[PDB]
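Peer 1: Sharing a structure here in structure tokens format.
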Protein chains: 2
Amino acid sequence: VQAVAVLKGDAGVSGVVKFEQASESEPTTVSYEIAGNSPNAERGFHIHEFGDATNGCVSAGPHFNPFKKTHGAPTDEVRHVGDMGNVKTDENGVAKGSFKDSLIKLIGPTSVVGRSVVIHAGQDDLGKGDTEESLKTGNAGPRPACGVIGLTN
Amino acid sequence: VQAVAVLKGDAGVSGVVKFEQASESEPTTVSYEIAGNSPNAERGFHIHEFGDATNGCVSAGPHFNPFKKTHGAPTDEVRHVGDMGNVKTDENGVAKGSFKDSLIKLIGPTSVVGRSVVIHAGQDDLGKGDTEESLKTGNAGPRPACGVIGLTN
Ligand SMILES: [Cu+2]
Ligand SMILES: [Cu+2]
Ligand SMILES: [Zn+2]
Ligand SMILES: [Zn+2]
């Protein structure tokens, strides 16, 4: 199964995030290319609950968290299903890469098809901050760009 | 269950299409508001197979047709699941309305969540034209705007 989200916004940030998952129990491969970010930085990257674009990136809602866990790093056992950590940007403000994830799925009751991908303007503290907010959003800040995840082939 | 598609394009056409379905076997209520269309006209309106926005409205692919039927009117037994016929535009180029449909679903194997809604620049001939093309696209023409269908609440 393949899916894709086209990230758009009014802040100079844009990109494309592709997803591929063979079967429900297998890892989903997430690959991305995002331009216009601050250079030489780390930016929060997550799947948000709703694929609602009626109000910029605000209507995407919170991090997708069907299991009601706290915000964490992708490698943490305790994390939101949608937690993809930080993406590193180069000297030109480009973030490009790919990784495998076993919580994110394109098949089943937790499918992210129809939800949203959000790239943040700040660094995700991975739930390790001194705040209640750290455990919610990772203090990743603003949402310069986002896109609804659609099914493709 | 609720879903929504925000229609965007570079042709002056834009809008929002909302979907609501209680349970799989029940009709889905489709409501829409679309601006910037030709005034006093009828414009093709359908759900396309892919929620892929990488190439304008082209990447949405063909009309969603899992049952491999020919293109028809919404009230025809023989139609594509995605066939929503024509939407009427007023003197200001606005199309606004709502209808119930029993083939379009937000639940199950034929769910349209993650697919796309496309509003056309021409009138849909409802598969009643003298062509092979009529049975495919209804000769609805260009796709000035489209949006991926996302899950909301
Ligand atoms: Cu986020
Ligand atoms: Cu169409
Ligand atoms: Zn989170
Ligand atoms: Zn059709």
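Here chain A follows Swiss-Prot, giving residues 2-154 in order.
Per the header of the entry, the method used was X-ray crystallography, 1.5 Å.
Yeah, the Cβs are placed from backbone N, Cα and C, and that goes for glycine too.
So Swiss-Prot says this about it:
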type	residues	note
BINDING	A:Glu43	Zn(2+) 2 binding site
BINDING	A:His47, A:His49, A:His64, A:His121	Cu cation binding site
BINDING	A:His64, A:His72, A:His81, A:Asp84	Zn(2+) 1 binding site
MUTAGEN	A:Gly123 to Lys	Does not enable copper chaperone-independent activation
MUTAGEN	A:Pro143 to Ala or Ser	Enables copper chaperone-independent activation; when associated with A-145 or with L-145
BINDING	A:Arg144	substrate binding site
MUTAGEN	A:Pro145 to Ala or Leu	Enables copper chaperone-independent activation; when associated with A-143 or with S-143
Peer 1: Mind checking which of A:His47, A:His81, A:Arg144 has the fewest other CB atoms within 10 A of its CB? They're the binding-site residues.
Peer 2: A:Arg144
Peer 1: Using a Cβ cut-off of under 6 Å to any atom of ligand 3, determine which of the recorded positions A:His49, A:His64, A:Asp84, A:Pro145 qualify.
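Peer 2: From A:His49, A:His64, A:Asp84, A:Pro145, counting a Cβ under 6 Å from ligand 3 as near, the near ones are A:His64, A:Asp84.
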Peer 1: How big is the gap, in Å, between the Cα of A:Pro145 (mutagenesis position) and that of A:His121 (Cu cation binding site), rounded to a whole number?
Peer 2: 6
Peer 1: Can you go through the recorded positions A:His47, A:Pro143, A:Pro145 and pick out those with a C-beta less than 6 angstroms from ligand 1?
Peer 2: A:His47
Peer 1: Quick one: Cα separation, A:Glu43 (Zn(2+) 2 binding site) versus the residue listed as 'substrate binding site', in Å?
Peer 2: 14
Peer 1: Could you work out which of the mutagenesis positions (A:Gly123, A:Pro143, A:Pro145) has its C-beta surrounded by the smallest number of other C-beta atoms within 10 A?
Peer 2: A:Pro143
Peer 1: Using a Cβ-Cβ cut-off under 8 angstroms and a sequence gap of six or more, which residues of the chain neighbour A:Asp84 (Zn(2+) 1 binding site)?
Peer 2: A:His47, A:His64, A:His72, A:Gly73, A:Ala74, A:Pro75, A:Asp77, A:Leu104, A:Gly139
Peer 1: Hey, of the binding-site residues listed (A:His64, A:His121), which one tops the CB count within 10 A?
Peer 2: A:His121
Peer 1: For A:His121 (Cu cation binding site), find which of the recorded positions A:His81, A:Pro143, A:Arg144 come within 10 Å, Cα to Cα.
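Peer 2: If one measures from the Cα of A:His121 (Cu cation binding site), the recorded positions that come within 10 Å are A:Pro143, A:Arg144.
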Peer 1: Using Cβ-Cβ distances, find the residues under 8 Å from A:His49 (Cu cation binding site) that belong to the same chain and are at least 6 apart in sequence, listing them in sequence order.
Peer 2: A:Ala61, A:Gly62, A:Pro63, A:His64, A:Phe65, A:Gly83, A:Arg116, A:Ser117, A:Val118, A:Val119, A:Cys147
Peer 1: For A:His81 (Zn(2+) 1 binding site) and A:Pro143 (mutagenesis position), determine the Cα separation and express it in whole Å.
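Peer 2: That comes out at 18 Å between the alpha carbons.
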Peer 1: With H, G and I counted as helix, E and B as strand and the rest as coil, say where DSSP puts A:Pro143 (mutagenesis position).
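Peer 2: In three-state terms, A:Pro143 (mutagenesis position) counts as coil.
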Peer 1: Specify the count of other C-beta atoms within 10 Å of the C-beta of A:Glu43 (Zn(2+) 2 binding site).
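Peer 2: Around the Cβ of A:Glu43 (Zn(2+) 2 binding site), 18 other Cβ atoms lie within 10 Å.
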